[PDB]
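For reference, the structure is listed below as structure tokens.
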Amino acid sequence: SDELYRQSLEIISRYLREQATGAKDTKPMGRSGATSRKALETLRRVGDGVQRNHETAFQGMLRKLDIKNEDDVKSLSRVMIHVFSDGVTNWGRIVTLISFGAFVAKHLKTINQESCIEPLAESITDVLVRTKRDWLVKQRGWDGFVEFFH
Ligand SMILES: COC(=O)[C@@H](Cc1ccccc1)NC(=O)c1cc(C)c(S(=O)(=O)Nc2cc(C(F)(F)F)ccc2Cl)s1
């Protein structure tokens, strides 16, 4: 019964999976699909920029966390709650979180741990929704995300 969680996971999972594999998911979107489609298109544009600009920082974080398997992916939300909460909440920081997700998803594909990508998307979505639900609600959720970056 948690639409914010469901929609956020759908968007984040889609972005991480396509980033890691290079393949678009042809399956139709769930509820509020038009918005989710625009949110995904927005992440492709903004998140690809973030990944280019944040390579150094993202490599630094990946080295320190040393993520190599499902056990490391399952412990990630505890670390990322700390990292993500340690700064001003805005849409930019939220994109950075998801973009770091995509960066880690690409790494997981590289080391033949592609099966960890869905658990990673869950972890990222957990961090976002658990820490920022109230903020996301006030900022009009994914409709707000799309509008902000238009
Ligand atoms: C305000 O929006 C920013 O300025 C974004 C870019 C941006 C600019 C314009 C449009 C969209 C985005 N950038 C940042 O918010 C950040 C960049 C760094 C390097 C940090 S950090 O120092 O806290 N490191 C760190 C933090 C996270 C996160 F997101 F979970 F908090 C994951 C991974 C890393 Cl390595 S936050």
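Throughout, chain A uses Swiss-Prot numbering, with the displayed residues spanning 171-320 in order.
This entry, so its header tells us, was determined using X-ray crystallography, 1.6 Å.
A Cβ is built for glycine as well, from the same backbone N, Cα and C atoms used for every other residue.
Among the mutagenesis results in Swiss-Prot, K194 to R has the note: Reduced ubiquitination. The residue drawn here is the original one. The Cβ of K194 (mutagenesis position) has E188 as same-chain neighbours under 8 Å, each 6 or more residues away in sequence. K194 (mutagenesis position) falls outside any helix or strand according to DSSP and counts as coil.
Other Cβ atoms within 10 Å of the Cβ of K197 (mutagenesis position), summed over all protein chains shown, number 7. What Swiss-Prot notes for the published mutagenesis of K197 to R is this: Reduced ubiquitination.
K208 to R appears in Swiss-Prot as a published mutagenesis result, with the remark: No effect on ubiquitination. The 10 Å shell around the Cβ of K208 (mutagenesis position) contains 18 further Cβ atoms across the protein chains shown.
Experimental mutagenesis is annotated in Swiss-Prot for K234 to R, with the remark: No effect on ubiquitination. For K234 (mutagenesis position), the count of additional Cβ atoms within 10 Å of its Cβ stands at 9 [all protein chains shown].
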Handout entry: Euclidean distance between Cα atoms of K197 (mutagenesis position) and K208 (mutagenesis position), Å
Key = 15
Exercise for the section: Quick one: pull the CA-CA distance for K234 (mutagenesis position) versus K197 (mutagenesis position), whole Å only. Expected result: 36
